[PDB]
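One structure is given here, and the rest of the page talks about it.
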Amino acid sequence: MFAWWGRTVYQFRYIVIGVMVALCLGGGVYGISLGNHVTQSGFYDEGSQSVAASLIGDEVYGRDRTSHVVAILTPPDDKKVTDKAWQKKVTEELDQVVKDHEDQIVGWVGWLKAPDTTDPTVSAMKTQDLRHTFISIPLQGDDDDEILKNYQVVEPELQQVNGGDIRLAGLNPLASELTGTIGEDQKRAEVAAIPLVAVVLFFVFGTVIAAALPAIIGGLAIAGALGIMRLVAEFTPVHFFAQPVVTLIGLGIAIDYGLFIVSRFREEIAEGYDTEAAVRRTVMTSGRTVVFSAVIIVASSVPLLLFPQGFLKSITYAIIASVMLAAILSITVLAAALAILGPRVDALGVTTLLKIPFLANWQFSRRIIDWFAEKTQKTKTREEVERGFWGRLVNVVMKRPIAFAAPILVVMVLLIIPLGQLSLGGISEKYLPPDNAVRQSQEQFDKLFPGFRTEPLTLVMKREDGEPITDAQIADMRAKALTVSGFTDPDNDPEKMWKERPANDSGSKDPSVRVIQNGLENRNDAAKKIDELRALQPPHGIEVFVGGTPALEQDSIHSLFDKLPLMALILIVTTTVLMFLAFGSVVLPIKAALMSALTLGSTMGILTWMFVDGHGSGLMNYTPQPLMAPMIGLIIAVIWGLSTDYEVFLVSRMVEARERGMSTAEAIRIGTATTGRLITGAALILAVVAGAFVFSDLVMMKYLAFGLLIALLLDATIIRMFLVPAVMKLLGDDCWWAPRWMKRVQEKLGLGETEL
Ligand SMILES: CCCCCCCCCC(=O)OC[C@H]1O[C@H](O[C@H]2O[C@H](CO)[C@@H](O)[C@H](O)[C@H]2O)[C@H](O)[C@@H](O)[C@@H]1O
Ligand SMILES: CCCCCCCCCC(=O)OC[C@H]1O[C@H](O[C@H]2O[C@H](CO)[C@@H](O)[C@H](O)[C@H]2O)[C@H](O)[C@@H](O)[C@@H]1O
């Protein structure tokens, strides 16, 4: 089957290049418009109680808008706010921008709009020393995304109010900055990573145009994937976080997927096979591996569709779309271009890259001239001594494999320890580095006049009869709520608790629905209190609902842990069963799934140490805080899909030598030493693109990027060099065992192509 495609792609090589390069280029312009039609919501359980309790709450009583924007105004010259000239100056400016932007701003409400009012909450908007005061600026827009796009329209004119001296904080200022980091490290990754992945590409090839093709494939893959996600946006919403993931993961491993097609072809040319035959021996040894690599990542990501969060559901689409397209790009495009370039792929060399003024550029001259001087000596000689070093290192391991596996085994287990302190939370201003201008304003806002920031649990009552709800009917539900201790009462009066939620001027006050809300005492108790509140029995007609941001996160935190074992099971069994089909062996997938579970578990214990306890918060500039619930579900699906893939690389060369007649140590040594340079490049290529996104201002992007760079490092070193050879030799001849029915399944399914 795979041999059939290798021979048809050479007979049909000109038409497959034209068809595939056109589609990846067509998605380029289409992917450019994607950056505009993208939704930010999706962190809550799309279909759940706490979620649908906010739908009814925002519908009947009205979507709250007093937290869209808050603006702290301070008069200059140490003038106090009672200065009438200052009040008239700012109020005219505030009325003007509101007058200028009708389709964006709904208005501005605050103490300045009525300087002499008796409503003490509005009166408490000023400060004590009369040095500052703030306002609320509600914004238009029906959905969450429309409101932000409106704020981004009015942000410039709103900051020049009071002559610059105005502090903008609130929900929409934060959302503008958080979604703004997506494009920042996107540029950082294109200024500092695509050159470095290029210098790693010819680090492993000794040829320029050979190195260009994985970058060409890598660049082609994201251009097609970004085109797919903009098409997907027409049906169901896509998240802002999808665009970095395609670059962080899809781009890097698309180069890796192509980094294997060029090298195996050069190895086949190095043996002495002609152009027609070289594409055949590469597809069944690299293309069959690249196909199984991506399908494994697919099988390592579809169990996230079990999770309810639309945030994760959008990501798995991009991960599926990027790696499967990159794999199809690897076989269909990269193999056909090597028949067109033919044996003259290794022609240009470094000296030809020196043609255009890459030397006039500071960085590339140093990189070019080094490869030229090393071309006559260092680049070709060091490869054999490193190939020999890779072979010598493994026999130092296999000489006393227990001496290397046992210290490695105990260390990785000792790193899973901090995972027991995994605190989970939600998005807040803390997701930004504490030196941030917006975060400090929101923090100074909260420190100036406490009591406006509230995360209250809501009780949503709804009858289906349609009759209005009596005050005695409300009194019964309000009576039951007083049994669950732990809700606030600064009034110290039990009647003053669980007030009626404010009603907006935009909600059909269907009297079948009435909602009351009160603020918790300890957010940690939410998981327990919402359980207690949901445990209360409903009224003669109505059905209760527990909502608010605590119930929203605590349900999303909960919704992860339920589907997680079913995810872990589906993930483990589908990755393991796909590795057996690839290797033909059975115990290697069972062994790899251990090492994969050994790698994934150790990495999240480091992340928990440095991100929840803050061992590194002082250096990388962030603040230790409870992690995001869908994030740990994501990073589980990623590390597994990566650890599995790099083990697919190291072992697929051993099944080649084993099924070629060689001994087990021959199979291991052939596997590790012939790849010891390839995987290290693929590791560095990702460690480059991952290193870019690690400097992100968004702490959760730091989390995903560190978890990549950490586990990717362990897969390239401790597992590839040490643990795999140590554990494999203890198996000996057992490494390749397989029941015949299990084999014949692989063999007659068109995939039992064991060796060449
Ligand atoms: C089907 C899902 C519907 C869930 C209900 C959402 C409708 C509006 C709810 C509420 O009025 O405000 C929503 C919360 O917004 C912030 O939380 C985050 O919002 C998005 C993700 O949804 C995120 O991108 C943003 O950066 C966060 O600010 C507030 O923090 C919450 O307090 C609000 O409840
Ligand atoms: C790879 C497969 C591994 C599967 C392992 C599944 C283990 C499930 C563990 C359990 O479900 O979680 C226990 C509780 O953890 C949290 O409790 C704290 O979390 C935060 C912050 O500390 C907070 O929301 C909560 O109040 C804390 O007690 C969850 O929040 C709880 O819901 C879990 O029950």
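The backbone N, Cα and C atoms fix where each Cβ goes, and this holds for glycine too.
Taking the Cβ of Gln40 (mutagenesis position) as centre and 10 Å as the limit, one finds 18 other Cβ atoms among all the protein chains shown. Annotation of the published mutagenesis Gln40 to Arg in Swiss-Prot: Binds to SQ109 with a dissociation constant (Kd) value similar to wild-type; the original residue is retained in the structure shown.
Look at Swiss-Prot and you will find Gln40, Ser41, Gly42, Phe43, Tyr44 tagged as 1,2-diacylglycero-3-phosphoethanolamine binding site, backed by experimental evidence. Cβ contacts within 10 Å of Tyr44 (1,2-diacylglycero-3-phosphoethanolamine binding site), excluding its own Cβ and spanning all protein chains shown: 24.
For the mutagenesis experiment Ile194 to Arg, the note given by Swiss-Prot reads: Binds to ICA38 with a dissociation constant (Kd) value similar to wild-type. Sequence-distant neighbours of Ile194 (mutagenesis position) (same chain, 6+ apart, CB under 8 A from its CB) are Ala215, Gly219.
Taking Cβ-Cβ distances under 8 Å and a sequence separation of 6 or more, the neighbours of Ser301 (mutagenesis position) in its chain are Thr316, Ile319, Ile320, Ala637, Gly641. Recorded in Swiss-Prot as a mutagenesis result, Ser301 to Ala carries the remark: Binds to SQ109, AU1235, ICA38 and rimonabant with a dissociation constant (Kd) values similar to wild-type; when associated with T-319; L-638 and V-686.
Quoting Swiss-Prot on the mutagenesis of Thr316 to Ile: Confers resistance to ICA38.
Here Swiss-Prot describes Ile319 to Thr as a published mutagenesis experiment; the accompanying note says: Binds to SQ109, AU1235, ICA38 and rimonabant with a dissociation constant (Kd) values similar to wild-type; when associated with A-301; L-638 and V-686. In the three-state DSSP assignment, the secondary structure recorded for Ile319 (mutagenesis position) is helix.
Secondary structure at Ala326 (variant position), taken from DSSP and collapsed to helix, strand or coil, is helix. Here Swiss-Prot notes a natural variant, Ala326 to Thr, with the remark: Increases resistance to BM212 with 4-fold increase in minimal inhibitory concentration (MIC) to BM212 in liquid and solid media.
According to Swiss-Prot, the experimentally introduced change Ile572 to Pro is described as follows: Binds to SQ109 with a dissociation constant (Kd) value similar to wild-type. In the three-state DSSP scheme, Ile572 (mutagenesis position) is classed as helix.
Among the mutagenesis experiments that Swiss-Prot reports, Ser596 to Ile is described with the note: Confers resistance to ICA38. Under 8 Å, Cβ to Cβ, and six or more positions away along its own chain, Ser596 (mutagenesis position) finds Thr575, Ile639, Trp640, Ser643, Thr644, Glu647.
Swiss-Prot gives this note for the published mutagenesis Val638 to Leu: Binds to SQ109, AU1235, ICA38 and rimonabant with a dissociation constant (Kd) value similar to wild-type; when associated with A-301; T-319 and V-686. In the three-state DSSP scheme, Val638 (mutagenesis position) is classed as helix.
Marked as SQ109 binding site by Swiss-Prot on the basis of experimental evidence: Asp645. Within the same chain, residues at least 6 positions away in sequence whose Cβ sits under 8 Å from that of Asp645 (SQ109 binding site) are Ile253, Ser293, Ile296, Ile297.
Using a 10 Å Cβ-Cβ cutoff, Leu686 (mutagenesis position) registers 28 neighbours. One mutagenesis experiment named in Swiss-Prot is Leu686 to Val, and its note says Binds to SQ109, AU1235, ICA38 and rimonabant with a dissociation constant (Kd) value similar to wild-type; when associated with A-301; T-319 and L-638.
The note that Swiss-Prot attaches to the published mutagenesis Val688 to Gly is: Binds to ICA38 with a dissociation constant (Kd) value similar to wild-type. Under the three-state DSSP scheme, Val688 (mutagenesis position) falls in the helix class. Within 10 Å of the C-beta of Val688 (mutagenesis position) there are 22 other C-beta atoms, taking all protein chains into account.
Note on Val689 (mutagenesis position): other Cβ atoms within 10 Å of its Cβ, all shown chains, come to 28. According to Swiss-Prot, the mutagenesis experiment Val689 to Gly carries the annotation: Binds to ICA38 with a dissociation constant (Kd) value similar to wild-type.
Counting only same-chain residues at least 6 apart in sequence, those with a Cβ under 8 Å from the Cβ of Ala705 (mutagenesis position) are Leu248, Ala690, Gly691, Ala692, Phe693, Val694, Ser696. As a published mutagenesis entry, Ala705 to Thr appears in Swiss-Prot alongside the note: Binds to SQ109 with a dissociation constant (Kd) value similar to wild-type.
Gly750 (variant position) falls within a helix when secondary structure is assigned with DSSP. Sequence-distant neighbours of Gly750 (variant position): residues of the same chain at least 6 apart with a C-beta under 8 Å from its C-beta are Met1, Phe2. Among the natural variants in Swiss-Prot is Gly750 to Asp, noted as: Rescues the growth defect of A-293 variant by partially restoring the membrane potential.
Cβ neighbour count for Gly42 (1,2-diacylglycero-3-phosphoethanolamine binding site) (all protein chains, 10 Å cutoff from its Cβ): 21. Recorded residues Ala326 (variant position) and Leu686 (mutagenesis position) have their alpha carbons 15 Å apart, per Cα-Cα distance.
Distances between the Cα of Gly42 (1,2-diacylglycero-3-phosphoethanolamine binding site) and those of the mutagenesis positions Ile572, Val638, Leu686, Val688, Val689 are shortest for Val638.
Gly42 (1,2-diacylglycero-3-phosphoethanolamine binding site) falls within neither a helix nor a strand when secondary structure is assigned with DSSP, and so counts as coil. You'll find the Cα of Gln40 (mutagenesis position) roughly 31 Å from the Cα of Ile572 (mutagenesis position). Long-range Cβ neighbours of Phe43 (1,2-diacylglycero-3-phosphoethanolamine binding site) (same chain, at least 6 residues apart, Cβ-Cβ under 8 Å): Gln309, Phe311, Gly426, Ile427, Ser556, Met628, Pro630. Contact annotation for recorded positions (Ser41, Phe43, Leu686) versus ligand 1: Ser41, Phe43, each with CB under 6 Å from a ligand atom. Each residue contributes its Cα atom, and for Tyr44 (1,2-diacylglycero-3-phosphoethanolamine binding site) and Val688 (mutagenesis position) those atoms are 32 Å apart. DSSP classifies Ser301 (mutagenesis position) as coil under the three-state reduction. If you draw a 10 Å sphere around the CB of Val638 (mutagenesis position), it holds 24 other CB atoms from the protein chains shown.
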